[PDB]
Amino acid sequence: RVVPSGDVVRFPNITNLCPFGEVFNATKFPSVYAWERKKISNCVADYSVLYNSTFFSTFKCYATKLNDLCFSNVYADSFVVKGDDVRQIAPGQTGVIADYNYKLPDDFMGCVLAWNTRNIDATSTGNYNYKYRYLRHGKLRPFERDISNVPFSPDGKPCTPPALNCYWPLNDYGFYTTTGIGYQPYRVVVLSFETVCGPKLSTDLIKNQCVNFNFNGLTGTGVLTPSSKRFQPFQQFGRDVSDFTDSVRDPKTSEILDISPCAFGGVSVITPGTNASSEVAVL
Amino acid sequence: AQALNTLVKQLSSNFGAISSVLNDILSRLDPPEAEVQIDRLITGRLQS
Amino acid sequence: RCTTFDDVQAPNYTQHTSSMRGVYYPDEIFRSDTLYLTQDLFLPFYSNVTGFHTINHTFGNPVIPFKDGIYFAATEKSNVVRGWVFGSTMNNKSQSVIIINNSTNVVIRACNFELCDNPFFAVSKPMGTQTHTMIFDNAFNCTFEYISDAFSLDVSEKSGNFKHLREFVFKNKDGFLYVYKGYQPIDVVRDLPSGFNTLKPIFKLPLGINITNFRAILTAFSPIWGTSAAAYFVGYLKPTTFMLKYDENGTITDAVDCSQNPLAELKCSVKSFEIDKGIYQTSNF
Ligand SMILES: *[C@@H]1O[C@H](CO)[C@@H](O[C@@H]2O[C@H](CO)[C@@H](O[C@@H]3O[C@H](CO)[C@@H](O)[C@H](O)[C@@H]3O)[C@H](O)[C@H]2NC(C)=O)[C@H](O)[C@H]1NC(C)=O
Ligand SMILES: *[C@@H]1O[C@H](CO)[C@@H](O)[C@H](O)[C@H]1NC(C)=O
Ligand SMILES: *[C@@H]1O[C@H](CO)[C@@H](O)[C@H](O)[C@H]1NC(C)=O
């Protein structure tokens, strides 16, 4: 195997590690069906400030998914759930948070950061003023918000409250101080993963060498050289007649490249015999 | 042509892993999430 | 301002067979010298569609089902269908998206709008400019707002044949509404021209609304508002299997649906247009 020589880190223009108060500094979080959207754009982020705060206590990513960042905008989503509905903040996994309140995208997946608010966001009668959707005529697709402040028809027929046998779309959580951990209000920041990049620097195009490379949406080792492929302006990269990518439009300077793999192969040994000699020649 | 392409397309079989990509399973998932699904795609591709 | 018309009629329901419609670039992958088989949310071939002949009193934009995604076509002479309300309830009761082209910009927002009972473009008919976006009055609890880069489109009443054919495909995925754009020049008397036309990606829209209905915002024309001549359709995207023939430049040049007829279900097994004479095992029943 030919051992590579060089690093190729190519990206569009670079900003610094920005501070994000929407990640770790927000004090009051609203309901989950009307989950507050704040976003992250154009910053090389690590989200170590998820860990680095005195406002949170869980520190888990859905935690190797913390560095899962060389894509479009991350949405730091602010809402308070219950302990039995911490479990439903997930890509898919259609519980009462995911099917109707807050569904998560599934290209990459961020971090769900809860915090113990037994003494602030709860009461002994149940802080029922925070609510959630449990049944609605229509399921959420991923990354949606539901701000229907409306008395709801439970079957699609004109049965709205305050008429009889007509249901509300909102149950109470049951944020009790007198219960255990399963019924506590938990201030939850979710980084919805659907332009930031974690390992985002800029290095040189080490062309015509067995290198490493890290691109906008493309990693691997190989040989780099300009290409002549008629890329469309809406086409990022090329693939071969097989299904691995061998051509890329450069993330930094848009030069259409080729990606051949590094050279490799077998080894023979041509010997005439130990009784004959002790020299060999290899193929 | 067929026996190469059948050998080609069975690279892209998941074999019970979360993807058929050994470097996503390497890099994107946890190191306990990795070796579970590294050991799946080898035994799949080895007997393919 | 939420205003109504003098008369809103039903269209002529003129039936048509959509021959080669709905094709787009799914991915950002370039491939060449190749022939690629995929399913995605596609408009099928030979699909029976209906002609929404909007003519001078007819105004077709009720609640129309979206449910995953839709195909849209419009042979245009007066450039009438230029807006779309997306959402679930179509009232000021759930979060909706108003995508409009107001002859200067593409204005897209994601809010709980004060939705009128009539989605139209209040446009003066003898000159073709919009007075007010009389679809909402204001908005509440927004998540998105955008204005595109500026240009101009002549949207007055024109006569003769249809000179403009626009091809539109809308789809709900991961919050991102994907809206793709196709266009060709035409010279069109009746329902639709036969022929092949692709689409390309333009918009990646994290709108965040429950997309289950759509009301295609038309353009009103009166100097009490009316309309004028526009032939536009409604089609449905289905999880069907397509072949994708790529030329040497990576332009999709032809496509074959697998689920039309047993001839074209055979093509997806052979992976060609050329099929030799004989018998070929295809999938079980
Ligand atoms: C892919 O797109 C490229 C354009 O970027 C196409 O290349 C160009 O194709 C045209 C039409 O074949 C060529 O024009 C021809 O020029 C000759 C020379 O005078 C003339 O005799 C012909 O009547 C015709 O006008 C053009 O030269 C060519 N460009 C270059 C640089 O050669 C290409 O054809 C497209 N691919 C396919 C498969 O069509
Ligand atoms: C080595 O080759 C020679 C060639 O004639 C032979 O005579 C000799 O026996 C060989 N050596 C052994 C150990 O057999
Ligand atoms: C398409 O459906 C309509 C139903 O309104 C029907 O009248 C028409 O004949 C159909 N088209 C064909 C080609 O059968």
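The numbers used for chain A are those of Swiss-Prot, and the residues that appear cover 306-367, 371-502, 509-597, in sequence.
Recorded method for this deposit: electron microscopy, 3.8 Å.
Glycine is no exception: its Cβ is also placed from the backbone N, Cα and C atoms.
For A:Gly311 (variant position), the same-chain residues that are 6 or more apart in sequence and have a Cβ closer than 8 Å to its Cβ are A:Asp518, A:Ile520, A:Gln523, A:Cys524, A:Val525, A:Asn526. DSSP gives A:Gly311 (variant position) a coil state; it is part of no helix or strand. Where Swiss-Prot documents A:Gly311 to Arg as a natural variant, the accompanying text is: In strain: Isolate GD01 and Isolate BJ02.
As a published mutagenesis entry, A:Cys323 to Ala appears in Swiss-Prot alongside the note: No effect on human ACE2 binding in vitro. With a 10 A radius on its CB, A:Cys323 (mutagenesis position) counts 13 other CB atoms from all the protein chains.
Close to A:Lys344 (variant position) in the fold, though at least 6 residues off in sequence, lie A:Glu327, A:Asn381, A:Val382, A:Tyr383, A:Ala384, each with a CB less than 8 Å from its CB. Quoting Swiss-Prot on the natural variant A:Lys344 to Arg: In strain: Isolate GD01, Isolate GD03 and Isolate SZ3; no effect on affinity with either human or palm civet ACE2.
Looking at Swiss-Prot, you'll find the mutagenesis A:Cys348 to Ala noted as follows: Complete loss of human ACE2 binding in vitro. Annotation note: A:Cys348 (mutagenesis position) sits in a coil segment as assigned by DSSP. All protein chains considered, the CB of A:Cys348 (mutagenesis position) has 19 other CB atoms within 10 Å.
For A:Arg426 (variant position), the Cβ neighbour count at a 10 Å cut-off comes to 15, with all displayed protein chains included. Among the natural variants that Swiss-Prot reports, A:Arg426 to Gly is described with the note: In strain: Isolate Shanghai LY.
Long-range Cβ proximity for A:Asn437 (variant position), meaning a same-chain Cβ under 8 A and a gap of 6 or more residues, is found for none. Annotation of the natural variant A:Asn437 to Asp in Swiss-Prot: In strain: Isolate Shanghai LY.
In three-state terms derived from DSSP, A:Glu452 (mutagenesis position) belongs to neither a helical nor a strand segment and is classed as coil. Packing around A:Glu452 (mutagenesis position) is summarised by its Cβ count: 25 other Cβ atoms lie within 10 angstroms of its Cβ, all protein chains included. For the published mutagenesis A:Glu452 to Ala, Swiss-Prot gives the following note: 90% loss of human ACE2 binding in vitro.
Cβ neighbour count for A:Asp463 (mutagenesis position): 8 (other Cβ atoms within 10 Å of its Cβ, all protein chains included). According to DSSP, A:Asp463 (mutagenesis position) is assigned to coil rather than to any helix or strand. As a published mutagenesis entry, A:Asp463 to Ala appears in Swiss-Prot alongside the note: Partial loss of human ACE2 binding in vitro.
One natural variant named in Swiss-Prot is A:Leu472 to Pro, and its note says In strain: Isolate GD03. With a cut-off of 8 Å between CB atoms and residues at least 6 apart in sequence, the same chain places nothing near A:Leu472 (variant position).
According to Swiss-Prot, the naturally occurring change A:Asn479 to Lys is described as follows: In strain: Isolate SZ3; 20fold decrease of affinity with human ACE2; no effect on affinity with palm civet ACE2. All chains included, 14 other C-beta atoms sit within 10 angstroms of the C-beta of A:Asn479 (variant position).
Listed in Swiss-Prot is the natural variant A:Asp480 to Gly, annotated as follows: In strain: Isolate GD03. Secondary structure at A:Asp480 (variant position), taken from DSSP and collapsed to helix, strand or coil, is strand. Spatially close to A:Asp480 (variant position) yet at least six residues away along the chain are A:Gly434, A:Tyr436, A:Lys439, judged by Cβ distances under 8 angstroms.
According to Swiss-Prot, the mutagenesis experiment A:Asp480 to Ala carries the following note: No effect on human ACE2 binding in vitro.
In Swiss-Prot, the entry for natural variant A:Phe501 to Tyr states: In strain: Isolate GD01. The structure shown retains the original residue. Other Cβ atoms within 10 Å of the Cβ of A:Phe501 (variant position) number 26 in total over all chains.
Among the recorded positions A:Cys323, A:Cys348, A:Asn437, A:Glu452, A:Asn479, A:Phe501, the ones with a Cβ under 8 Å from a Cβ of chain C are A:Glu452.
Among the recorded positions listed here, namely A:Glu452, A:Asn479, A:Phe501, A:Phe501 has its C-alpha nearest to that of A:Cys323 (mutagenesis position).
Here the Cα atom of A:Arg426 (variant position) is found 34 Å from that of A:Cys348 (mutagenesis position). The secondary structure of A:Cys323 (mutagenesis position), as reduced to three states from DSSP, is coil rather than helix or strand.
In this structure, none of the recorded positions from A:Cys323, A:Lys344, A:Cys348 has a C-beta falling under 6 Å of any atom of ligand 3. Of all the recorded positions in the record (A:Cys348, A:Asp463, A:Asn479), the one with the smallest CA separation from A:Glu452 (mutagenesis position) is A:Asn479. Put simply, A:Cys348 (mutagenesis position) is 14 Å from A:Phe501 (variant position) when counted between their Cα atoms. Straight-line distance linking the Cα atoms of A:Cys348 (mutagenesis position) and A:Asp463 (mutagenesis position), rounded to a whole number, equals 46 Å.
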